[PDB]
Every structure is written in structure tokens, then in C-alpha cells.
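A single structure is presented below for examination.
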Amino acid sequence: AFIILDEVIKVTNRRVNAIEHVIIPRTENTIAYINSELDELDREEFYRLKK
Amino acid sequence: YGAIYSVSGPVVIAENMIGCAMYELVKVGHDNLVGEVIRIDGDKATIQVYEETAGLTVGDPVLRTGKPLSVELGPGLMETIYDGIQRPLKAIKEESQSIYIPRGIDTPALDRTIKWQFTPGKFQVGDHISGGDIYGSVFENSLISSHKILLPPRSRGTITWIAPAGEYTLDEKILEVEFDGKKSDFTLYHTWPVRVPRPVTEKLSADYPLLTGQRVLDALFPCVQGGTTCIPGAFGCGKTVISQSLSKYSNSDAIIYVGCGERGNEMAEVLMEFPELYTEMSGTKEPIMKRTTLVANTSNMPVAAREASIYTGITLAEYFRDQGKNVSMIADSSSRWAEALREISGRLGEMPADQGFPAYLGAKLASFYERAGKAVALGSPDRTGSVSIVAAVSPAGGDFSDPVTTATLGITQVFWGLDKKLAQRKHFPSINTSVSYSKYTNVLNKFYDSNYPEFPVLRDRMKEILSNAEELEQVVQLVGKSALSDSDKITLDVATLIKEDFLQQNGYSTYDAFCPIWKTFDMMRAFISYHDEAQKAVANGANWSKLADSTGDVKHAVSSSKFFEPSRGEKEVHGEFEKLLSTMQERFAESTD
Amino acid sequence: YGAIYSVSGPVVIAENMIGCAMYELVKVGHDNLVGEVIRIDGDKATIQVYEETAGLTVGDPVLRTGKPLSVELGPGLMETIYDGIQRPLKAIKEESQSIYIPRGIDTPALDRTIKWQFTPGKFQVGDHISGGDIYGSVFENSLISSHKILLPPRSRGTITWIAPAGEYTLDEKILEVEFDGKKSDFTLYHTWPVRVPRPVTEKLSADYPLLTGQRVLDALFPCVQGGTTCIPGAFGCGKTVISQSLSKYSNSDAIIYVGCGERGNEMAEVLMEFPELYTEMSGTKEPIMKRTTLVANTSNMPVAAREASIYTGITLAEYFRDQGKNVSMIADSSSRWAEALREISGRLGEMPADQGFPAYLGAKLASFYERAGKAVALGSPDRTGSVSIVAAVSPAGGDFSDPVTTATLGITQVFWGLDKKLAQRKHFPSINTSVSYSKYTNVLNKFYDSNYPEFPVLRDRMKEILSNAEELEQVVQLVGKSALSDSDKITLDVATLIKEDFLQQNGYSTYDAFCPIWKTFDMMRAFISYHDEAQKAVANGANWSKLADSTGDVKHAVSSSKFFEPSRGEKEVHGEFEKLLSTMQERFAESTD
Amino acid sequence: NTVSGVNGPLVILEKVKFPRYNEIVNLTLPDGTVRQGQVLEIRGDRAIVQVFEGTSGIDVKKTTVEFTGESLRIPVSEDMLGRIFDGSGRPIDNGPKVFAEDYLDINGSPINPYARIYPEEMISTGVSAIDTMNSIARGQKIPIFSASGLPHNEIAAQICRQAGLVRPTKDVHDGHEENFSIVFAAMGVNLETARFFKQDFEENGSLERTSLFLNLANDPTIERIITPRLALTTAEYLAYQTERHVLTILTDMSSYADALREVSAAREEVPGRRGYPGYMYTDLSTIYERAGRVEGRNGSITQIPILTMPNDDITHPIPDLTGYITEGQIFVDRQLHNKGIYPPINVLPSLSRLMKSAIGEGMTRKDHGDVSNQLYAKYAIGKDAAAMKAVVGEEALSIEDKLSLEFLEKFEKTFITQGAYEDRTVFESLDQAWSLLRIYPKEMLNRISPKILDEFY
């Protein structure tokens, strides 16, 4: 049981550290990039609509 | 002068433009509503209105005020609440019986119900005068006058007529200037545009060693008069308690409170809570209200008063800096003025930008931080002045990554964070060294270290000790306390006592809202000497329980020394902290042997 | 003609103008600035002036050229540096006293002070002639005639006058065509519009392989002469090193360098480095500069030369392809011409598209990419030619979802990717199997397998190894190195070593940038046989660290083969790969046991 | 005639069509103030020009017009070094006179003296990470890319303050054959930053050889955007007249991009994406077009601009459009500055397109390019090995990841660490970089020649 918990603790810590380390920045950058592209497209549409 | 040609939306168009500039503000119609001509297109002028346009028909008269939209500088400014457009709420409460500005009602920019006594300065008949020179003195309070009567900037001449001493109103004249014949009449109140910066003698770097009344904030970073610093907020997450505690606990000559886009609940609590507080400047005459200037504009007001509120407060702080005194300008926040600029730009017809912000917000954000600063006072006297700008930041687009806080963080040279758990813990402010930085601590530690400072060595070892204890707290929490070094427990124990005694402050007494620099330097030097003596005693062979149990009343006595009076050594030095080094050296020598 | 009534920015309006074609070029004012008539509004024509205006006053006359802007097609184009508007920088350097073309200067697209040697070809007196026939030749290169004298397109008749052998000027007639009487006199140069494609006999499928001298380019995805390729760049791909190595190490007889808004220093570095270099075809007396035609544009240069630089380079590539010689068209870059078209669309005041670019950029890019390609040369001889168009693109806001990159990559059939991780390690260019593809490698694999080794099996095995190593890098990075076998470590290490040695094509000399197909085929076959023998040796019982550490100098010897010169062995085939394959086969038996 | 109206910073006045493009005109107001500007738009019976003084307060029918008849030109002389002036070229900041012996007009280039050869001489700034990883030439430009929260003024003040002591040691190495000059133009900066840069320039001892251009955010954007063209024209005229390599610093780039991006909604032009105009590439390329070799073969112009991002994102038109025009860039990472290494400029995304032409055999070592490329690949391999080793831990760490993380930590803590005034040579940085790069094996190093590897490990 001690070898089983010591064997599972490294996989849990490595999976939590890898997922927590690699999880946030891709969608965190892509959401702001897509929102900035949508806002730039909306401002480019309104600027052409005002003329 | 002009006639109303057409009205479309919230902006009214007035024709008959035969010389009216696009910078002067005028009142359209018989109601005298607030408005300003932002642009002109041919004979018809386009004027933006910051109020309801109900009751305005085609053919109404338009009369200009004869000058741009700015604030008036005169005596009797303390203990009064006005708006950004020179609208006093006290006259509206007396006449209209309301707080908000009503439609079709106009009030004066200066209160004509209170008069002050004007005294002659060092200017005689036929003496030379210039812009910024001290022409006399005007009483602004019942205890001490701080309103210095000076001439307008960018002007000069000879004083042909000087009035005598006595009480007079702001509308009446007291002096006359002769420059190329009959130049004009001079009074107590002067005009100054809010969109134009006040002139000065010469600008310099912020190196004035002035304190703001923050023990943990002054201990973590050296406060200077004339610098630029931004503080993050959450719309009432602890910024109002830090601004009210910083303004009330401050010991400056003047205080500038600017409410641009507040909800209105903190404005009444700051005005009613300001007179109940006790100032630390040797006086009890309503010093919290009389010693500070209150300009509060709520969310139910026009965008011109909220946008021009920071310009009027920065213009009043520039006039107080030009008078020869250091004033602290605390404005919350720039997000309401940045949203009001995009709201006025969308209604006026301006094009959009990135993140929904206008293109003028980048130049106005740099001009707002460049308007305040420490330099030489303008005029023949050459006095020393300073203006500290404290602007709050909040989200206005749906997140904290907007261009206002991003451009304000890059433009500013000092950052002060604010943790929500520390604000919930009754600690104000809850900023840490790992979430804040400042590059102006070299000049403040150079001059304040030049007088009698020890802030540099205790500040660097205190920031490194807090950064080492903050990193050691996660290793002590995750790994445990049965496998770490003994120096990490002494560093975390000294960081917990220094963070509890320094960061823990909510205005419980008069000694907790105003601490001297020598008491904070001796308090940090006692903790640094206790941590260094504990690490040196533990390095030579010793137990942690022998030193912690060996300290005893010294550790609890060192934390309870902030509730007493600071007059222990001569008038401001702590005498108990000086004698603690002998007991710490005797305990360190006894713990080693 | 007309008179300039309004001139604001890069758009000029001239009333009382006749003609006003959409593609007609004319010079307005007395300065003779470069311009083009874009559209017309009523009786006035709106002309877009791309040259710098530094005193061009409104009220002067406008002289229309009466035809579209184009360049001269004849002798004297190689060994010369010109702009996009056909401006000689050599005569403008001494005459104008400046290295760059200044405003308010006139210069033709062909030299009038040089003479060329006329040689009679197969076209004699009495025989019929047509457009595109080789009536003569000019001695330009030591191996073949680069500048061949040809007739203009859309012409026919009989040659009544044949000039003899000797030198002649470009202003004297040496040929006469008789077609219903005296038609006209012919010169050495020929006129052709840049806004119109050159005629041809018929189009054919590209089946001629075009070598570029790159191990990563030819090893990654094979391409033949007459195709289109798009490369998304971020200022890290090394377009200057790929243009100089593609022009010097290329197998084409002509090179067309077009500058679409470069810094100027990269064109001067490749221009000064081109004369000191040695040609691969045994060229002498500046063989790199004599066989290459360079058009140089700047970021602050005129927009007319930047917009007409691709049409002038494609017209020169079509004129050189019509004579029967292979030419390579390198465009750097299409984003500079698309940004100039987007700035012209914003300056014109029309309805633009998303991202600022115009809607005609996709049709102009599809027509420019569709204009190039391999086909039969025009003329009665029916010679074979080819034109390979390689244009790089970059984003305008920091993303790869722009219309220029998507429209250029959508119309093209070859894609050259770019990785920031491989580009960060000094790899110009970084081409992977997931971000690259080419359908012409299968047709080129037959002639490449007939006149060379089996590169098509090594390309599919290298792409299959890189496809498994790409998922193995993310799987080993995400989960860890304790969840994979020893077989994937040899594929990841072999893909990292082959990607590192194959990706780096810049080096620090002339030996790390020019690699033949046999050296890349033997180097890829050595790593493929080493990985295949290491997988079978590790499958029978072995360790990955014992096999990788057991290899030693055998793995570094194959990686160090790129540092050697390409002249070893017989002509291009190095004999070290045969002994390295036998040493890997001998080490494979020792690694198993 | 008279002023028809006013929209934004530009004023639309009605007058005759006698003025030309970029013609200097004067507007007379009824309050006793005169404003000068340049005619940016000329039409029939109307004109659109941007005034350099003020942005509001223009009369409609109470104003007068006066035609100057001269084009806009900046007066440059051989004595501009050692004076203080504003963004409009006026001596009102207590500096020297604005008089000049020569007057040349500007339309994008004074004479168009572009270089026709690659730059061979290398200019050292006094940083082993900056000069070693990016070989700056006499005509090549390399800007500093920073973020909101990093000391860009301390890095630019340290780079400008380093010039004066490393230049005499580099002059003996054949890296420079003439005197060096400095051209400082401030735009959109605070008074503490300009006073700190002037205090560092006066404390360094280069006050008489440098130029002072002060532009604030409270002034007009037309004068702030026109100040870098006059500063680059005066630096190019002084470098062309004196035959000396001048280094120009253009900071901040966000204020110059915000000045041209400010007037985008008060005109008849359609702006591009992100609110900026569609002609921002020509304005950004106009500053880079005045860089390179000068006439005579003894003078050059160096461009070292400071770019501060207003949002902290790498996907922006100012950093991508400004960095795409120049050759390479120097990126400053917040992770390196947060640890304590000074400066925080990392060499991971940094590169130089003209690093091979800047290095030779008389002013630098021949193996500096192989050690710079091997150290650049070992820095990214050590960063990827440290990032994979941080997530993976010590249960699946590779053998090469420990030496790559050790060489990345020793190189980041040894080569990246440097004082604000401590001089360092490229020969000692290459010798220390060879000893720091010697910990790797011979089989791993495959990006260098065998003679350079056998000569030195």
C-alpha cells in the first residue's frame, strides 16, 4: 500500500503540474485574440457603415 | 448671439457662428444648460450637451461665456463640495433642495455666501509684478489661511492701485494692474482652463521626502511628493478605505479628493466621515474636511463634470503646487472618465478604436500623469511645490486587461497592489513586495537616507525576507515543517510578525494612522536585527524553541509598541526599540553559549 | 492637358482632363512625379501620386503619357540595378548625387549611352516573321545569351532589312519588317505594358524539376519549375538568406529579385555580395550579378514602384521565359504590396475590406500567381521556358489569419511553414511535415529516382517519422518520459537531430547553405537506416540510453557531414555515407547482442 | 480667406489654391496669437492643415490668413550638439539658439542618401547579451521591445550611458574610425523620465555631444510626430556633415503611433484594423528609411528605438509592424527581470539579420558566430528542457535536460548579469561563453565546424 500510494502520488503530481501548467495560456491567449479580432472586425464594419 | 438651427439626439446645433471658437463653453437656450462646442462645420456650430435637451426648440438664443470651460481658483475652497463644471451642491441643496444638478438651473462657480479677509503682501504702489508672484494673502479657514493670492500665469505689469486690508466678496475687485494702458480689473477669483496645464518655474525629478501617513506602505516603499503611482481597485474592494485612511492620515498642507465616476455611496461616506476624523497636524477645527478639497461627481451626473473632475482637481493641485505647498491628489477613478470619453465620442460621432476606447485616451492618459509632478513654483518667489498623483484603476471593458490600466501601468513608474484576502483580513493596504514595484525609492532613500535614514538596508532585507518567506510558506505548507531548515522558520516567523504589525492597520488609534520614519526604520531594524541574530545564533548551534521561548516578553512587547505615543526619544524617536538591541544581543550571546 | 485643382495627400485631382484610363500612367506638375490615373469623377480625373511631393503646387499643367506604364524588354537588363518604376540608380547615383532616387527627376527604363553587339540568328531576309521569334542574340553570359533580341508581340510580316554583325545603339534601327508597305522600324529594346500579361503559344503542365540548393527545402517538400509557393514569415524565416542562396545556388539561368518595401541594407548586402561570389555555371566577370536582375524598393520609397514591382518582375520573367530560358521569380514580399494597396484604398476614401486590405487583392494575387508558371515560349520556334513564383507573406497585426496569407496560401499549391520554436534556435527556414505539403513531389520522384537515388521513399519515411515525433514530443512533454517505450526515443532523437541539421541552412560559411539532393538523400537514408536498425535492435532487447550512448561518434559523424564542402567524392556524392551505413550496420549487430 | 470649421486636431480653413503640398501657412486669431502649420490637404476653395500649436480655439469669421510661400524645412547645423529644444525645434527650454547654416526641405528623405553596401563596422554598446547575441552594425537598426512594467528607460539610459567608455576601447579594435554622437528625442514621456535621462547624460559626460528633444503629451500630436523627423534629419545632417556614426534613440514608439493613430476618426480617411490608420506602415517605414550608410563612406546612422507595448500582448500592429520593418529586435522578458538579472533583455526571440556582416576578423573573433548560434540554440534548448523538467520533475528528466538547464541557469546568471556601468568586451564574453558552452558533449554540438570545435571546446 505504501508502494502503491508512492507510485500513484508521482503520477498525480505530474499530471496536476502538467495540466495546471499547460492548461490556461492557450485558451487564455486565443480567447483574447478572437475577442480582439471580433472587436476589430466590428469597428471596421461600423467605420465603413458610418461613411 | 447664435440661434438654434437643428437638434439631433443629445447634441444641439447652433448657427450664426461668426467668430465663436471651438474651445469655449456656452449655455444654449434660456435655461442656461451646460454645453461646449467640440467642433464647427461651416456657419453652424456643433455643441455637445451633457444633460437633457427637453424644452429646446428651433430658434433659441445661444450665449457664450467668453472663455473656455475650466475651474475658478479663489478663496474659500476647503469645506466645500463642488462638481467638475463648477457646480456647488450646497447652493443646490439650499435653493433647489436637491443633490443632483437639475435641468434649467445654474449656480455660480464660487460661493458668494462666504467672504474672506484679504491682506496686502509685499507689493506696493508702482512695484513690478509677474505671473505666479505672491501679491497678497486671502483667508480660507477660521484657524489658518492657506489660500495664497497670486496673479494669473502668462501676465505681468505694474500694480497701480492696491486695496487695503479688510473683508470683501469674490465678485468685487481688490486690485488693478496697468500694462500697456488700462489692461483689466483684478479680483480674488481667477480663471484657468481645465484642458490647459498650469505654468511653473522648472520641472525636476520627484525626490521630495514627504510621508503620506502609511506605515506599511511607507515601510515597503519610500513615499515621495511628485511621483506617479497607480493602485488596482475592484469598485469598492478596499480602495475607498485606503484613500480615506491615506487622506485622513496624511500630514500634507493640502489634500485633493476627486470623485469622477463613483456610485455616490462612498461620496457621502467620505464627506460625512471626513469631519468626524481627527487630523494629525496640531488642530481641531474640522481638519479632515477643512484641510482637504472635496470634488465629488456621481454616476447620475453629466459626463463633462466627471471627465473634467480630474482636470479640475489636477488644476487645483497645480495651483496649490504653484502657491508654494505640497498637495496630494487622490482621484478614483480614471475608468469613469475613459468610459465617459468614449460615451461622449460615440454620441458626438467620433470613430472607434481598439477595445472600444478612443484614440485621445492615450494622449490624455499621458497628459494626466504628465500634468502632476514635483518642481519649482512659478513666480518671483521660487517656492518648493509638489503634487502626488494617486489614480485608481478598474475594469471598464469586461476585464482588467484594458488599454487604460495597461497604458497607465506602462506610463506610471510605481505600482501598488491590493489583495482581496488581505482586505478581508482587516489589513489596509494588503499589497505585497512580489506584486508591486517602484523605481523612485532610490531618490527617496537618498534624501531621506541623507537626513537620518536606515530605510535602505532594512528595506532591502525586509523585501528579500518577505520574498523568501513568501516562497518558503508554500514549501512549508506542501512539504511540511519537519524537513526544512531552522532559518526558514525564523524568517517566516519574522515575516509573520512584520507583516502582522506592519500590514495590519485599519485606523484603530491615532498612532496606527500616523507613524514617523524613525519609528518604522527602528521597527524594521529591530526585526532585521532579531532575524539576523536568530539566524546567527541558530547557525552557531542552538534550538528554535530555546530562542523563541528565550525571547518571551520581547517579541510581544515589540509588536505592542505601535499603540503608544511616538515621543519617546526626543519628540519622534522610539526609545524602546533602541534598548531592544542589547537584549537581542544578550539573548543571542546567551543562546549561542 | 488639364490643371491640378486639388492635391491632398497621395491622391491628386485634376479637372479638364481628357482620357483618364484606369491603368494609364502620367506625370502631373512641372516636377514630373510618378503617378497613375486611378479613376475619374465627372470632368476631373483622380490620379494617385506615389512619389514624394515636396513643393508640387496646385495650378500647374498635367501631361498624360497616353499609354500604360511598362518597362523595356531588350538588351542591357542584366548587370544593372533599377527600381520598380524603371529608374536607373547607376546614372542617378552620379548625376543626382544620391544613392536613392529623389523626387522631381526623370529617367527612362533603358540606357541610351551603351551599345550591344548584334548577331544574326535563324531569321534572315525573305522568310516570314512573327511575334516572339528569335531574330537575334546579344552576348551577355559566358555560357548562353541571356538577353535575346526578339520582336514585339502581336506582329507579323517579312524581314526586308537584316542588320550585319557589329555593335549598334538602342536609338538606331537595325531591323525592318514589311507588312503591307513600310510598317515601322525596330530597335534593340521592346515596349510592353506592365499591367498586361505577355502572350504565349500554349500552356503546358510543369514537369521540369527546379533545384534550389537547400537540403531542408528539397528534402522537406520537392517542387518543380513553374509552380507557386507561399511562406508565412514573422521576420525570422530568413528571406534574404533564402533569396541569396536561392539565386546563387539555384539551377535557373536567370534570377528576378523584386524588392517590395525592404529596409535597403539587405538588398545592398546581397547586391555587394553578388559580384564577389562565383557562379555555379563557371561564370566570370560578375556571374552572380550578370545573370540576376534585381529590382530594389524601400519602405519609404514610392508606392507606384512597389505596386508595379511585381508586375515588372513578372513581365521581365515572362520576357525572359519567352526566349526559352529558365527564370526564377522571388517576391519579397506580397504583404508590402497588399499594405500599399490597403493604404491606397484608405487614401482613396472608398469602402475597404476587413483588416484594411482591399477586395481586389485576392483577384490581383490570383492573377499574379496564375500569370507565372511553366509553358511553351511564344514565337515560331516554340522554345521551352518556365517561371517559378515564390512569394513570402507576413501578418500585419501579429496573426496568421490575414487575407493576404490565407488568400495567397489558398490559391497556391505549395506551402512552406514556419515554427517559432525551430526559428528561435537559428533555423532559417524551419519547415515541418505538418505545416508543409506538395503534390508535385510525386511527379518529380520519377526523374529524381531515375537520375538520382530514391528520395521519394525517404521523403515519406521522413514525413512519417516527423509525424510520429511531433505527437511524441507533445506526449512526452505533457505526460512525461516514463510513459513511452525505447522505440519512440530513437524516433524523437532522430527527428530532433534531422530537424536540427536539416532545418539549419544558414551556417557560418558557404558550405552550410548549399547542399545537393544526393547529400540530403544519403544523409536522410543514413538516419533512416540508423533509426530502422536501432528500432529493430532495441526491439530484440536493449536500452535507449545504452544504444544512444553506444553510438557515440556514429551519430555525430552524420550530423557533421553538412560542415564539409559539397565537392567531395565523385562530383556531388560523398563516400562517407557508404562507410557510415556499414558502420551503423556493424554497430546494429553489436547493439542487439 | 477665413476658417470654415474645425474637426479634431486638423483645422479646415477656406482659402485660395495658391499654396502647395506641405506649404507653410500662418493662421491669425483675434486674441493676439499666431499658429503655424503645414498644408496636409489642398482643395479648390478650401484647405486642411494641421497646426503645430494648439488643437482648439480657432475663430470662424474673426480670423485672418497669411501665406508664407515656403515649404516646411528643419534648420540643421554643425553646432546642434549640446542644446535643449522642444518638439517643434524652438529654443524655449533654456537651450542654445535654433539657428542653422544650412536649410534643407523634407519629403521623406533629405537627399535620399541610402547605402549601397552591407555594414562592416560593428558598434558595441557595453552589454555581452545585447552585442553578443545581436551583432549591431553601423547601418543596421535594432529596437528594444519591452512591456508595461519593465525598466525600458533604465535599459535605454544604460545603453546611452554606456556610449563614451566602450567606444574608446572599441575604436582601437577597428570598430569605429570617428567620433560618436547621440540624438535623443522624447515623445509622450514624463518629466521624471526626461530629467532622469538628462541627468544620466549629464552625469555620463555626454551633454555637449548629445541633442535634447523634449515632447510631452500635453502638446500637439503633429509636433510630436514631426519631432522625430527633424531629430533624424538633424542627426543625418550632422552625421553626413561630420562623417561620424550617430546613434538615435526614438522613445516612446507608442506615443508616436498614438499621435498618428489619434487623428483617425476626425477625417475623411478610412482607418485600418485596431483603430490605427491604413498608412501607418509608410509612417513607420519612413523612420527606418533614414537609416543606413551615409554619403562619403565614413558616416552612418544608427537606429535604436524604444517600443513600449500598451497591452503587454505580442500580437499587435505596433510591435509586429514596427518589428517587421527593422532587422531583428531585442525582447525584454518579465521572467528574467522578475528573478533579479539586470537587464531583463532575453536572447531567446532576439536575433540579428546582419550579424554576419557586422562581425569580421579584425574587430571581432571568427568563432563568435558559431558560439552565438550554439549558445542561442542551447538557450532555447535549455529553456525547453527547464520547462519540461519543471512539469515532469525528476522522475522522467532527460540527461541532456540537466546539462541544458545547468547551462541555461549558469549562462542566464553569468552572461545575463551585468552592471549599469561595468564595461565588457566581446572577446571575454566569447571566452566565458566557450567555457560555459564546454559542459555539453561533442555528439550534441552539431551546429559548428570541426576546426572551431577542435581548436576550442
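The residue numbers of chain C are those assigned by Swiss-Prot, with the residues present covering 25-283, 738-1071 sequentially.
Every residue gets a Cβ built from N, Cα and C, even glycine.
Look at Swiss-Prot and you will find C:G257, C:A258, C:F259, C:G260, C:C261, C:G262, C:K263, C:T264 tagged as ATP binding site. Recorded in Swiss-Prot as a mutagenesis result, C:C738 to S carries the remark: Reduces splicing reaction speed. Inhibits splicing; when associated with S-284; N-362 and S-737 in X10SSS VDE.
Any idea what these are sitting next to in the structure?
Note on C:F259 (ATP binding site): other Cβ atoms within 10 Å of its Cβ, all shown chains, come to 18.
Following the DSSP three-state reduction, the secondary structure of C:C738 (mutagenesis position) is coil. When Cβ atoms from all protein chains are considered, those within 10 Å of C:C738 (mutagenesis position) total 27, not counting its own.
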Please report how many Å separate the Cα atom of C:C738 (mutagenesis position) from that of C:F259 (ATP binding site), as a whole number.
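Here the two Cα atoms lie 15 Å apart.
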Once the chains shown are all counted, how many other Cβ atoms turn up within 10 Å of the Cβ of C:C261 (ATP binding site)?
23
Using Cβ-Cβ distances, find the residues under 8 Å from C:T264 (ATP binding site) that belong to the same chain and are at least 6 apart in sequence, listing them in sequence order.
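C:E744, C:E747, C:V748, C:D810 - these are the non-local Cβ neighbours of C:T264 (ATP binding site), listed in sequence order.
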When C-beta separations to chain D are restricted to under 8 angstroms, which of the recorded positions C:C261, C:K263, C:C738 qualify?
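Near chain D, no listed recorded positions qualify.
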Which residues does C:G257 (ATP binding site) neighbour through Cβ under 8 Å, counting only same-chain ones at least six apart?
C:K263, C:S811, C:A870, C:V871, C:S872, C:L896
Please list, in sequence order, every residue of the chain apart from C:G257, C:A258, C:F259, C:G260, C:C261, C:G262, C:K263, C:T264 whose Cβ lies within 8 Å of the Cβ centroid of the ATP site.
C:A870, C:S872, C:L896, C:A901, C:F906, C:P907
Just jot down the residues in the same chain as C:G260 (ATP binding site), at least 6 apart in sequence, with C-beta under 8 A of its C-beta; none if empty.
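Same-chain residues close to C:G260 (ATP binding site) (Cβ under 8 Å, separated by 6 or more) are C:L896, C:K898, C:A901, C:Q902, C:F906.
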Around C:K263 (ATP binding site), how many other C-beta atoms are within 10 angstroms of its C-beta?
24
